[PDB]
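J.: The structure follows.
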Number of protein chains: 2
Amino acid sequence: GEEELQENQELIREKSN
Amino acid sequence: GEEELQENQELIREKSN
Ligand SMILES: [Ca+2]
Ligand SMILES: [Ca+2]
Ligand SMILES: [Ca+2]
Ligand SMILES: [Ca+2]
Ligand SMILES: [Ca+2]
Ligand SMILES: [Ca+2]
Ligand SMILES: [Cl-]
Ligand SMILES: [Cl-]
């Protein structure tokens, strides 16, 4: 769901940084 | 979709390790 998606995008942010 | 979900679970695995 929506929360899973937001958490996913934060994992992507963490890895990109 | 399905690929997004698999990629998400791998990010979770990478972080847990
Ligand atoms: Ca949230
Ligand atoms: Ca959350
Ligand atoms: Ca979060
Ligand atoms: Ca795959
Ligand atoms: Ca893939
Ligand atoms: Ca992969
Ligand atoms: Cl880095
Ligand atoms: Cl670690």
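Chain A uses Swiss-Prot numbers throughout; the residues present, in order, are 81-97.
Method on record in the header is X-ray crystallography, 1.2 Å.
Positions of Cβ are set from backbone N, Cα and C atoms, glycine also.
The annotation divalent metal cation binding site is assigned in Swiss-Prot to A:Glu83, A:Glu87, A:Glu90, A:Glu94. What Swiss-Prot notes for the published mutagenesis of A:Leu85 to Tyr is this: Little loss of inhibition of NR1a/NR2B receptor; 70% of inhibition of NR1a/NR2A receptor. Among the mutagenesis results in Swiss-Prot, A:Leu85 to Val has the note: No loss of inhibition of NR1a/NR2B receptor; no inhibition of NR1a/NR2A receptor (as for the wild-type). The residue drawn here is the original one. Here Swiss-Prot notes a mutagenesis experiment, A:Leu85 to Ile, with the remark: No loss of inhibition of NR1a/NR2B receptor; no inhibition of NR1a/NR2A receptor (as for the wild-type).
For the listed features, I'd like the structural context: burial, neighbours, distances.
T.: Around A:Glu94 (divalent metal cation binding site), there are no C-beta neighbours below 8 angstroms that are at least 6 residues distant in the chain.
DSSP assigns A:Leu85 (mutagenesis position) to a helix in the three-state reduction.
Taking a C-beta cut-off of under 8 Å and a sequence gap of six or more, A:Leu85 (mutagenesis position) has no contacts in its own chain.
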J.: I'd like to verify something. Among the recorded positions A:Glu83, A:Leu85, A:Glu94, which ones have a C-beta closer than 6 angstroms to some atom of ligand 3?
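T.: Listed by sequence, the hits amount to none.
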J.: I'd like to know which of the binding-site residues A:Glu83, A:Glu90 has the most other Cβ atoms within 10 Å of its Cβ.
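T.: The most densely surrounded of these binding-site residues is A:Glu90.
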